[PDB]
Structure formats: C-alpha cells, structure tokens
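A.B. asks: I am attaching a structure below and will ask some questions about it afterwards.
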Amino acid sequence: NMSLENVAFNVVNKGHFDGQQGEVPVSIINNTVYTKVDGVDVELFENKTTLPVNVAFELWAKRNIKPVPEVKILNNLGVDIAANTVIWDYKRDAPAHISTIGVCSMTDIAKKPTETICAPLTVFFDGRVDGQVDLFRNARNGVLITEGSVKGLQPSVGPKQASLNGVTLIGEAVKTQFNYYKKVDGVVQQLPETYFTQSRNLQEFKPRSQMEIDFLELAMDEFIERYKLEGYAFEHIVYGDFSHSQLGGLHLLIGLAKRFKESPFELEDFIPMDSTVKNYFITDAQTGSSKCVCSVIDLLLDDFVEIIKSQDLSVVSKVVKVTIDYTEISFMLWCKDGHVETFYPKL
Amino acid sequence: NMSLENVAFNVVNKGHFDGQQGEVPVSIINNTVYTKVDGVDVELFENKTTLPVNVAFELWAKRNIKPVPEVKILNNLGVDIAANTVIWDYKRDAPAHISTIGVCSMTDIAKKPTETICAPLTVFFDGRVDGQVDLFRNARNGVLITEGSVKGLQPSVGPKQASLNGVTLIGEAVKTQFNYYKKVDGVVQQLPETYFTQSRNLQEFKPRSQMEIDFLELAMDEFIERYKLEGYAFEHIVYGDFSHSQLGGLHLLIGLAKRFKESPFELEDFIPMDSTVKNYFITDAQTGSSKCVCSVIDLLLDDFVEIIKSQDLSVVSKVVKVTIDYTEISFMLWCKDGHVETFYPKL
Amino acid sequence: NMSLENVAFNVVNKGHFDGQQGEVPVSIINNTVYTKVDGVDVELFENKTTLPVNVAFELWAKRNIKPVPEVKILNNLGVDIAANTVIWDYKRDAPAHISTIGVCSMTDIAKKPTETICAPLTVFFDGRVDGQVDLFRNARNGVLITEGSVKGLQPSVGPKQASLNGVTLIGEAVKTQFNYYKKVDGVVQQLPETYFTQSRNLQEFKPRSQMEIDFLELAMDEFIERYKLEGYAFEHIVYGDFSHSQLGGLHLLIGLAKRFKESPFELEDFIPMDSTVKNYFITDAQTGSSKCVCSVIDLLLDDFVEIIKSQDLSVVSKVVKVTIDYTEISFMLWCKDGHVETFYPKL
Amino acid sequence: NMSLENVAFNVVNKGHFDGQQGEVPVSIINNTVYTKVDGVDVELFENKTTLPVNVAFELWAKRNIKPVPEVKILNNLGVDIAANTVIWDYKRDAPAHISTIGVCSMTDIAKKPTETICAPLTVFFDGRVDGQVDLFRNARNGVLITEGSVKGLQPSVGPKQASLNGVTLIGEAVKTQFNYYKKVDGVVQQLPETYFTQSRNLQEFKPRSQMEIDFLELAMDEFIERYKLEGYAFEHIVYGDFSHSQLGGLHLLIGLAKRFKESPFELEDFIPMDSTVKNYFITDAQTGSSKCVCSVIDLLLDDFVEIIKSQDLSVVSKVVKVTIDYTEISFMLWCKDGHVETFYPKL
Amino acid sequence: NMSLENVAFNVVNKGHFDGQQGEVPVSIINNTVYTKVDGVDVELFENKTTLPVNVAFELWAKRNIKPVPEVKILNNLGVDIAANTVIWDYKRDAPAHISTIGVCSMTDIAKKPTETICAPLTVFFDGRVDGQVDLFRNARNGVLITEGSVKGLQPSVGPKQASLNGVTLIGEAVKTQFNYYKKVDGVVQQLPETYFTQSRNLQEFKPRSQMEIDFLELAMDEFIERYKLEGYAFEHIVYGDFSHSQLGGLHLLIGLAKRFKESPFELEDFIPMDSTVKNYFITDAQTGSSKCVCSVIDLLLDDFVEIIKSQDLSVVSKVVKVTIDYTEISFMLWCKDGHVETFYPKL
C-alpha cells in the first residue's frame, strides 16, 4: 500500500500516519513537501535525510509515537532494523535505520521479520505489540523490549528514560523503563551489568540525587571536602579549569551545567548524532579558554564518583573500560604519585 | 517596471522596496538571493515559497509594512487578492495570496482592481490609501478596512490587534483596530456578530482581564470556586489532565501558558499557517502524557466562559457553532447527567 | 484513488495515464521521477517545466494522446485552458496551459468548464468527446474542434496537419483536419480566411507541390524564369544572399532547405516555442555570413508566390498584413522603381 | 589513499580509475563534478543516478572496462551485486547494482565476497580475474563467467555479444562469448536451453542470415512465399499493419528496421532500461497509426520463424513460453481455423 | 539601467545583448532562466557553468558575436581575461575566462584594462574595436589581434579559421585570419614559428590538399607507395591497428575519418574542452579493439608528413617538440633499425 497523497492526508488530519483513507493535493519542491490549503501551499516536511524527499516524508509520518529506546541504546545493542515500525532519530532528523520491514515499499527489505532476509540482522522487537515477543522467540538475531516479565527469559532492567516524539523523559503517565533481551545466532544473551547515561541537557538540567543537589549548590572546595574527594582531580575533571588557553577537563555534563548557570559558553556539536559519549568544540565566553575536542558524558555524579574511586592509581596512564549504555566505553586515566591528574572518556 | 537589481538596491538601502532608483550586483544560487558588498557575497533573501526565487524576493520586498489584518482574518472573510499591495504571510514565509494587482509583472493579473478580471475575486481594499474606499464602492466583490466612518456604510468593529512586519500587536503609536466592510456580487453585506481570538503566544502570554489574571495566579480549585465553574469541566478542558497516556483536554491557549510557566512541553505545529484554530502534536515533558491532534484556540477566558455557559447540556454529544474571527467554528460538546465532560474546537 | 504511485503504475504498464488501478514505488530526486524495477531505480520523467516535479509528471502522464491542434494554432486563437484534458507542448516540454479543468487536484481551477471561474477564460473543447459541443454552447469564451458539422454553427476548415504524441502529421489512419469554432463574450465569432503554415522541418523537408519540386531541383535563375518571378527579389528573400557579413533575406523554410542540402549552417532557436513565425540566429558555416534575428516562416511556396504577386509595388515601403494560422502576420514590403527590394515578416 | 581528488586525477590522466597516485582540484555543484584546468572549470561527470554525486562519480570511474555481459543477461540470471568491480549500466547511466564489494567505502557491504553478509546475495564472479572461480565455488549464491572450461562444472554457452565501455559488440580483437554458471542456495543450477536476443538497434540494423537479407530486400509477399510462411500472419506480426488508428503487430526489431528505412516513426522508450523485451509508445509519422504499448524483441528472424512454426495452431488462444536470454518470455498465440491471427510478447 | 529583465529583453528581441532599452518578466528556477510569453514560461538559458545562473546568463548574452580566435589559441597564448567583451567557450558551454573587464558588475575586476588590477593579467585586445590597439601598447601583459599591420609591431599570421557564434569556419563574407601580437612584463614577445591544427570534426571531415584526397580515396599500401612513406609506420600511426585488444596508433584525425566512414566507433571525450591535442577513450565497434587514452591531433596530413620525415631515425627513443597552435607539443618517437616504430603526442 503506497500513496504520497494519502500519507499527506494522514499528516494533515491525524498528525502522523494513522492508516486513514483520504487524499490531499501535494507539491514536491526543493526537498520539501507542501500541501494546498484553500488555494495556497503550506509546508508539511523538509527533508534533512539522504533519502529521496517523498520516501523520507513517508518514513517520518510512520515513525513510532510511543516511548521508545533512545537511539544510542539501540546502536550500542547492535540493532540493525526494526520490526514493522520506524524509529525516527531526532538527533539526526532521519530514520535510525536504513531499511524497514513492512513499512514502506521503497525501503522494505521484507514484509515480516520471519522472512529469511532478516535472519542475520539484529531486529528490534517491541513486546508492547501483539505477537512481537513470540517473533523474538523465533528470531535468530534480535533485541526485545517489554514492560514486564517474559516467561523463561531473565531480563536486564534498562534506563529509566525513553524517547517520546523526540522528547527524552522519565514517564509518569506512561511507562519508559523497559526490560531488555537480546539473541545472537539463536542464543539468548546475558546482557552485562551497565551504568546508564542520564540524557539531560544543559538548559534544564535537574539533579537526580542529593550529591548532585550539593554539587550544584555548594562551592567547589566545600563539595570536595564534604564527599572526601581530595586527590581525585574533580577541580579539573568535573568543575573545569578556565585559567589557560586550552580549557582543562570539563568532561561531566553536570559540571557544564554548573558553569553555564553563571557564565555562558559555546558548544559546537560537530558530529550531531545520539551517542553515549559526545564530543564538543567548546569556547568559554568569559575567559576565552577553549578546547577542540572536549568529550562529555552525562553520568549521575554518584555513578561517576563510584567509577573513579574504583580504579588503581599506581600507573602514569592507562585505559579504563566502563560498561555504559550496554557498550564498553574507554576512559584514559592519568595519575601522578598516587593521585588522579585527569580521567576522561573517548568517543 | 521590473528590475531584480533595483529591488535589491531598495532592500539594501531602504530596508524594503521604496521606489528608489539604483542598482546593486546580485547573485542567485540555491533559492537564495545575494548581493556583493566590497568584494564578498551577502545573503539578502532565502526563498521558502513555491514561487521562483527572484519573484518571491520581489513580492517580499514589496510587502505591506503598515499594520494589516492578520491573515486568518482575511482568509475567513474570503479575501482572494489585495489591491496594489502584498500581504506577506509571516506564518508561512510566503505571500498570503497567489496573484497580485499592480505589484509584479510575473504575478500581476491586472494593473488596477477595476479591470474585468478582478470583478469575481474578493479584493482587499485599504481605506488608508487614497482612492481605495471609492474603488471598494465600485467593486463587485471586496473587503475594505478603514480607521474611521465611511459615509453610508455600517461598520463591523474588527479585532484590537493587527500585524506589523510580522509582529502581532495592539497599536499605541499606530492604529491597529479597523472597521470592516464586505461586498458580495455588488451588495454590501452585514457581517455577523463575532468573537475574536487574541493572537497571543505561549512565551510572553499576558492576561487581558481580571478573570485571566486570577486564572494565572490562583490554584485550580480556588479559581473554579471563585467563578462558579463547577460542572463545566475546566479541570479537563482548560487546565489539562496529564494523568493518562493520552493528554486530556488542554484546548485553550491560557491553560497551555499556565502549564508552560511551571513545566515545559513540546508543541509540534504540523500545519504551519495562520488560522483561528490551531492543531498541535503535544508531548508533556514532565509526565510523558501526549496527544497527536490537540486543537487549541486563544479566546479571552471570559469569552470562553460565556460560550460554554450559553449551551444546553442535556444531550450526550452535539456540534456547537461559534462565530469567531468572522467564521463559523465547530465545537464538539460532550455532556453526561447535565454537566460538561469536554468541549473542544475542530479545525 | 489518484496518487503519485498510481500515475507511475499507469505510465509503466500502459505508456500513459489510462485510469487503471495499481501502484509502483516511486523516488523523487533532482527534478526527476524514478521507479524501482528489480531493485534499481529507473527514470520515468525529467521535469523541464516551471511546475513542481510530481505535478508536471501527472500532467504529462494525462496528456491527450489523440491528434490535437498544434500549440501555435491554439495560441493564435487565444486558448487559455482545456476542458478535461492536457495539451502537452512538445516544443517547450511542458503543458501548453498553466491551469486545468478536471485533470489534476494541484492545478485544477474547476472540475467542469461550466463553473463560474471558467467564464472569463477561453476554454478549448473537443467535439470528439461526448458532451463537449454542448459545453461549448454554454461557455462564455471558448474554441471548439470537431470532425463534422455542428448544427447551425458556421465552420472554419483548419489545417490539414495535427500533432499526435508530439509528431506533427497529416493523418491517413486517423483524422487530423478539423472544423474550428470560436466564441468571445458569449457570441460566436467569425474566424478569418487564412493561410496555414506547413509545419515542416529543415532536415526532413519534403515538397508539397510542383512548384516546390521545381524550386528544389532547378537552378535559381531557371526557377525564376519558369514561374515569372523577375522583379520579386526571390534571389534575396527566398534563396538568401550570403555575400556580405550580414546574411541577406532567407525568410522561407524551403529556401533554408535548399541551402542546407548543399551547405550546412547553424540555427540558434533562441525563443524555443511553437510559433507561426520563428526567429533564429543563423550562421552560415561555408561563408561566415550571419544574422542575429532571421525570421522564418514555412508557407507552401505557391502561397508565398500568390501573396507577393498580389502586392502593390508602387510605394517605397509599407506594412502588409496577411492572415496565417488564424493570426495577422505583418510583413514589411520595400520596393523601388516598380520592383521588390525586400519582403519579410516584420520584427 | 582513496579520495575524490585522486579519482578525478585518474579520470583526467588515464580515462578511468587506474590506481595511479596523484590529485587534481575538484568542484562539486549542480550534481556535477568539475576539475580546474588552466584556471577554469571543466566538467568530468554529470550524475544521473540516485546516488550522491561524488559516490556515483567514483563508481563510474571504477567501472569494468573489459567486455562484460549485457545488463539484461545479468538481470535475467538474478545477479544482485558484483565481486570487486562495477558493472556500469549505460542504458540507465547508473551502476547496474546498488551495493558493491571491495570497490567504494560509501557503497561497500563487504570487502570480499566471502563475508557472511554476501551469502544471501547472487554475486557476479569473473573467471578472467585471479581467484574468482574459487570464490564462486565458496559462494552460496552466484553467477560466474569464464572464457574456458572449469573442471567438473557443466557450462552454458552465452550470447556471442558483450558490452565494452557501453558498446555492444561481437569481439574480434577480444573475446565476448563466455561460459555461464550459476549457484542457488549452495547448489549449482542447470541453466536452461535458450535463444538469445541480438542487441541490434534501429538505425544501425545489419542482417545476420540469408533469411534476414531476403526479408530486408524482398517485397512482403515474395518473402512469405519463398520461406513458406502463409498462414503465420507475418503481414501483421512482423511487417506491421498501419491501416487503422491503432497500429497492428510490429513486434520484431527487423520489421521496424524495414519500415524505418522507408518511412520514419517515433519510438518513446518510456521505461528506459536494458530488457530482453522492450515496450515502446510508437507513432507512425506517415499514417498516424499508433500504439501505446508496442512490445518489441530483437530475435534473429530465423529463430522467430522456428519458434512460430513449432506451435500447435489448433486452439483459439494460449500462452506460449519461450526461454530467451535465460528468462521465460510469455507470448500470446491467437489462432483461427488452423492459421495464426496474432502472436506477441504477453503484457 | 542594466538588469536581469533588460538582458532578457535583449535576448528575446535581438538574439543577444544589444544595448536596447526594455524589460520582460523573468523566472529563475532549476539553474534555468525563463521568460513569460502569452502567459506561459519559455526557457531562454540553461546554466551549465560554475557561475550563478543569472550571472552566466548575462555573460552568455554579452558574448562576442564576431569571429574570434578559438579558445585553444587564446589558452596556448596565456590569455587570462578579455577587454570589454566575453569570449564564450562553446566546447564547455561557459565563459572562456573567469573574470571580466567592463562587462558585468558581478564578474568585473575593473571597468577599463588600464586599471592597476589588470597589470599582472594577460588581457586579450581586439584591434577591430576603436582604442584597443592603444590599450595593448599601454598594457603590461596582453595579446592583440588585428586585421592589418600595426605600425612598428612585428606580426604573426594566425590560423585561417576563427569561431563565429560557436561555428569554426574560414571566412568568406567575413575575415577570420588575424595578425597576432603578445606582450609579457611590458615587453613585446616574438611569437614562435608554428603549425596550426585544422579544427575539423569527425563526421563533417573534408580534405584540404591533394595528399588528403589521395589518403581518403586510395587503399593503404597505394597511398604509402605514392607518397614514399615506407618505414614511417603510417600503418600504425595514421591508419591504426585494430588487431589486438589494445588499439594501436590512430593519432591523426584524418585517419579516424577514414575508419569512421567504413566502420563506426565510440569516442569518449572525457575532458571536454578545446585543446590542440585531444584525448579520447576509443572503442572500435567492429573489432572490440580499444584504448583508454588515445591522443588525437588534426594536422593537415601534408604537415604531419613533413614533420615525421624531418626526424632523425637513428635513436631508439626521443622526445620531439613541435610548435603547434603557438604551443610546444611533445611527441614520443620510437625507432628501430632506421625506421619508425611509433610516433605519438606524449602523455
């Protein structure tokens, strides 16, 4: 089933593709879809993807509008494709996956995940949709989310937050914390113990523990004393050092949030996509201190403190692996004389 | 009279087309107009319309820069075309009307509104321009605005606000409240009694009555008690219900403004144009409550209260017609046992 | 169920729009329409019009595939729009008319030509389609073609040739010669007595009378003697003068055909459209003689001879008007001492 | 050191990608690749594909420049992708296959065809390249061409002709006739006995047997008598019937070649791709006879005669299947009273 | 009053820019310039340059329409820019030079060539325009053409042919042979003695001496005997060797012309520009012999014979430099035992 004009009718009348019958007049010009409303053209969609404009329009209209896992989580779990839905990537304004199953005649590689062409792909299955748990049970490769127990399968508890129409949130009127399951070549995997990033943003950062409240409210020296952090280089790593040409440290989102509340700065997101670790070209407006590649992660401060306090500090430099968002993140740890000098993630 | 380079000279030197002689060097690339300033190119206009870039540039330069009726009002009155001006639609970044009269050689269907080709079109006439009241008196079909009395014609008092270079405002240094007149097939119409929407926006919403002040400052239960609104379902319709998966009610702009001051949310304007009723795909960031098509109108709260208190509540569901911005808006009214359950506009 | 994908299905399976049910997947990119065949994209349509790509595609697919008048004839008769068909202009690769009636939801101004919007427009009606003669009688402005008499209407016999899928031809298996009728402001208009151009082209030129045969085969001065053309300046007007830097004469297509056979030249068609008189920037490859604006008409040589011999040769210069293809073509006639100096379509 | 500028260096200096070191400056604009030569831009490549301009440029530069199977043959054998080369499709001006193996970092799905991702795809292998026979034996799905025997493998002799830089030819200084082999699901598949189309074109048509010579030179009824073809409806099927508005028959390329020599006609190639049977919208310029979907195949006339004379003429209508270019082509055969009425590729 | 609309008026009414007053309505879309004629858009110009569409349109309209040197000559003489004219390059569909002097406000670097910015550039001056000889004498770097002597300046007689509106020709009604002069760093430079290429093309090739007539008409071994060319490898160099997979020799255009008459082949012009020596990827359709880089020059056969017979045949290999079109062309000469093996433009 295909029809540009019917996709546009659904967008106009239902806000997204909803399977309704109808058609509206459509114009395509300069990667933009328009529809005619009382004699004039109104823009419905501007294509920012590398797909043809009318195809991208249809996949966007058919996006999943329930809370879904953030794209960084699906990527870290190796998801290739989704069963009978589109995960829209709002960080890239594009489909999270290249191909589809049972969504769109231009992009489908299959109608159902049970077709042979899907067996080697890691298919994303959504236990909230009837039949999909059983499709996972029969799939060779897959990732399954559920809201509850699955008989015979041990769950991994996922992050508290999920994405709902591009808004990352911890649901109160809707469930956003899923159980996760994964199969590789027919065999159910044990997913690793993992930390999770918190997916917050600078502008409306909110503390999620008493330590984070204290970090935002106390002066640096008072906080470090109260939590006994002498010798872990929080002054550099978390608070940031703005005294030299190259900006020192500043690798934890909460420290950017604290600075940003007193003093604005520029973050150039030069690889704009969803990932567990983000790299920014940062320029501090007050001092002129700057750094071309400043890796930034949003861990709960208590989690970051546990990680850094769980390392051996006896060697000048080494790689530290930390499971975060189900993937192995490498950190560089630099020490001198038994104390930390710096500790920072790599992307 | 036509000249791309002369249009650009006026934009550069006068801020808009002002009839001055002169030329500057112009480049056209990728729907953008540039001019050369001391050896480098500077962007003057990016075309967002479905017209050719150089044509859209000229119509934008020739836009009316006095306060003019909002486009939703002209549309509701059936205006097809403007006499010797361009009403620029800043919600669509495009001309409000497809064709012109005496503006642009590529888009003109006539030089003067008296030409035969204009007789069946509803032409917009502006009494602030010499001769246009008399052109209206002789036109078969038209809408006329004035700042004052017209001899022999009974006026309809329009909204307080108008649009000045895309800023909607109630003029204090300039007049924005017009008298309105309309002719159909040579016959002066009696325009209907109408409410008017208030054209406010979320970010800088300002109350315009003591009831609206009270609504913003009081708690829900205190407000409802003080204005005796028990049984009219304001809890649902106006304040919004964020307790379930689907966001309940929230159909009045002032209730979105109250929520927005305490708690942010996402409004997807998926049909971006000026209209009396707007539809948004809304996602509440705090709760995750959401709704694909949430119709929203900005009526003065006192007006909305008068409307809902003027309905018969004895039937499960029915259509209620309300004249707003000169057009008949349909509302669905749902009642149970003599009280309101919900009441919401349709677009 | 009209749609882009259904238009494409018809083009792929029927060669044009044929009202058949079905859909194929379509990609829109680079002002081009593709469809997927065995997993790869195949081009169906490259938009050369000023319409949106998907709209132009639909009008092209819905083009009239029966013999229709050449566009130059419809233009000369003042046709603005066609009733329930598309006349495709193969000289411009675009619709002959900007709007439609009952064809396409993006370009329609009406569904039927009886709607009031169509009254000021000259609508083209095709008596080969049921009901269109009656619609012509009810239309305020229009042009009608038929294959036979219409009771009470005075006919004009049209050209022998018509256009079929872009091929101009004199039909043997189909009828290409029509009666023409026209109405202005509600009143049937007498069409003038007229010559018709022959619509031949340079490389496929075939003579159509004994005189044209003799012209192609005889030497210049033999032809002029045999047809008693001394003093009518055929050496200049028809054969052309290549002796000076500016090319002299050469205004009849058959004269270009004679030269071309012997010696090639370049014709720059700098306003590419169908027209009774064409203007070319001509450069002769053998001599270097050239002319920026060389007007060329393809009359039967017998007709041109009749035209020029009917002229009063006693004045130095005068404008001579000849009805050709239903339009008045102005010629300049320059004489001296009772003989022709030159005679050319006036520019 | 693969790069855009190095691809362009190779095109400029070697005519195609040849693995040479070096770079030239490149400009990308308007879906076109330019390079700077003596201070001005010179066009190297105009992208007509649905791939990004710089990607399509690289695949075109890396096209196989030896004789390769025509695309219609590879399509009919189910080829999905090629091992370490690009088969350029000169009928579509685009790669024959969407993905690559070991060619281009933007389109590669693998570096070697032994990778697991390639197992479900039918990979084209070229025995003229070292190692590719062994890769075919290890591939689950594939098509192999060679110039000689492969031990133990049962060959199919392919067409005489192949494509060299877009020129279809029967090689004299190079070998163009290959053995073909195919594997499905790990098992070598017997290729069917098959006719081959001749890949000739209308204007350069040359006969290839005594019968085709006689067909081009004799009058219709002489040819039919000499080759005893009475009752096989060659008048309709091969010579074509131009007497009615719908063009009758004309399904063999040699019959079009005979007509074209005498009288020109228009062939609209409305699905432009390489195919065993082609469909055209044909308009005869002399008569006006036309047909929207005229299927045309270029068989050696001797083969077509053998095919139609082998048919049972005792049923009113039946579907006749003939293997041509390794694919099953369905023909409709219509008979009456023991003679052929018509016989055409089924649509 | 220069403007886009005035340039378009001149193109429509005069065939090119002619300084006339007037305007027409213009639409810019898809790198194309349209104008409105009887209510529909007609294409005037498709931009194939790397300049903005409206700028390229103006330079094309302002092209020199008198005979001018071929671009290959101006390039070989080092011309950077022209004084107060545009040399249009019809091989690239683009201006021959990037900047202008006194032509176009977007591309001008100066209004007059006497301005200081022009001193380092080699400016082309045209003695047929009043004042330009004097400007050449005042210019630091320049190239001058005239139709006659300039007092005290030592002339170089140029090629017989010139380009007129893109047609290369030897003028009979106009003069195409010029005197050439050149200045470097303020000093008049002696131009070298030189051959000239003939600028013929493959399909319109006409011989220009008795030897070229004999070459086209005689069999290979007769020609070689009659002109005493044994031991000079004309079999290879001129006639070409099609017996091996790599095509041998074939470096003279007349030899391609002889082959083409008998048997067609494909020439891929993979660097499309005007050049004294052209390189083609050639594929012979009859044999399959091909060559990726086949250098081709169009010398009069008599000149090439004189060149190769003047060579010392006693060394195995050597670089031979010949001045052609004022530039030094390197040839490789390979000999063995006192006879030529091959002789070709060095790559």
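Indices start at 1 and increase along the chain as displayed.
The backbone N, Cα and C atoms fix where each Cβ goes, and this holds for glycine too.
Found this in Swiss-Prot, in case it helps:
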DOMAIN    A:3-63  domain 'Nsp15 N-terminal oligomerization'
VARIANT   A:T114 to I (Swiss-Prot position 6564)  In strain: Omicron/BA.2, Omicron/BA.2.12.1, Omicron/BA.2.75, Omicron/BA.4, Omicron/BA.5, Omicron/BQ.1.1, Omicron/XBB.1.5, Omicron/EG.5.1
MUTAGEN   A:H236 to A (Swiss-Prot position 6686)  Complete loss of NSP15 endonuclease activity
ACT_SITE  A:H236  active site, proton donor
MUTAGEN   A:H251 to A (Swiss-Prot position 6701)  Complete loss of NSP15 endonuclease activity
VARIANT   A:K261 to R (Swiss-Prot position 6711)  In strain: Kappa/B.1.617.1
BINDING   A:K291, A:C292, A:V293, A:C294, A:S295, A:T342, A:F343, A:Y344, A:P345, A:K346  uracil binding site
ACT_SITE  A:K291  active site, for uridylate-specific endoribonuclease nsp15 activity
A.B. asks: Which chain-mates of A:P345 (uracil binding site) that are at least 6 residues away have a CB under 8 A from its CB, listed by sequence?
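C.D. replies: Listed in sequence order, they are A:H251, A:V277, A:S295, A:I297, A:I329, A:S330, A:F331.
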A.B. asks: Considering Cα atoms only, can you say which of A:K291, A:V293, A:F343 is the nearest neighbour of A:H236 (mutagenesis position) among these binding-site residues?
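C.D. replies: Spatially nearest to A:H236 (mutagenesis position) by Cα position is A:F343.
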A.B. asks: Based on Cα distances to A:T114 (variant position), point out the closest of the binding-site residues A:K291, A:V293, A:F343.
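C.D. replies: So, spelling it out, the nearest of the binding-site residues is A:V293.
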A.B. asks: Give the three-state DSSP assignment (helix, strand or coil) for A:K261 (variant position).
C.D. replies: helix
A.B. asks: How many Å lie between the Cα of A:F343 (uracil binding site) and the Cα of A:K261 (variant position)?
C.D. replies: 24
A.B. asks: For A:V293 (uracil binding site), write down the residues of its own chain that are at least 6 apart in sequence and whose Cβ falls under 8 Å from its Cβ; none is a fine answer.
C.D. replies: A:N279, A:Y280, A:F281
A.B. asks: For a quick check of packing: other C-beta atoms within 10 Å of the C-beta of A:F343 (uracil binding site), how many?
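C.D. replies: A 10 Å sphere around the Cβ of A:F343 (uracil binding site) contains 25 other Cβ atoms.
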A.B. asks: Per residue, counting other C-beta atoms within 10 angstroms of the C-beta, which of the recorded positions A:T114, A:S295 reaches the highest number?
C.D. replies: A:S295
A.B. asks: Return the count of C-beta atoms lying within 10 angstroms of the C-beta of A:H236 (mutagenesis position), excluding that atom itself.
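C.D. replies: A:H236 (mutagenesis position) is surrounded by 18 other Cβ atoms within 10 Å.
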A.B. asks: Does DSSP put A:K291 (uracil binding site) in a helix, in a strand, or in coil?
C.D. replies: strand
A.B. asks: I want to check the contact list for A:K291 (uracil binding site): same chain, sequence separation of six or more, C-beta distance under 8 angstroms. What comes out?
C.D. replies: A:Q246, A:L247, A:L250, A:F281, A:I282
A.B. asks: Do you know the DSSP helix, strand and coil residue counts for the domain 'Nsp15 N-terminal oligomerization' (A:3-63)?
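C.D. replies: Reading the DSSP string over the domain 'Nsp15 N-terminal oligomerization' (A:3-63) gives 20 helix, 18 strand, 23 coil.
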A.B. asks: I need the most crowded of these recorded positions: A:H251, A:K261. Count other C-beta atoms within 10 angstroms of each C-beta and give me the top one.
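C.D. replies: The most densely surrounded of these recorded positions is A:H251.
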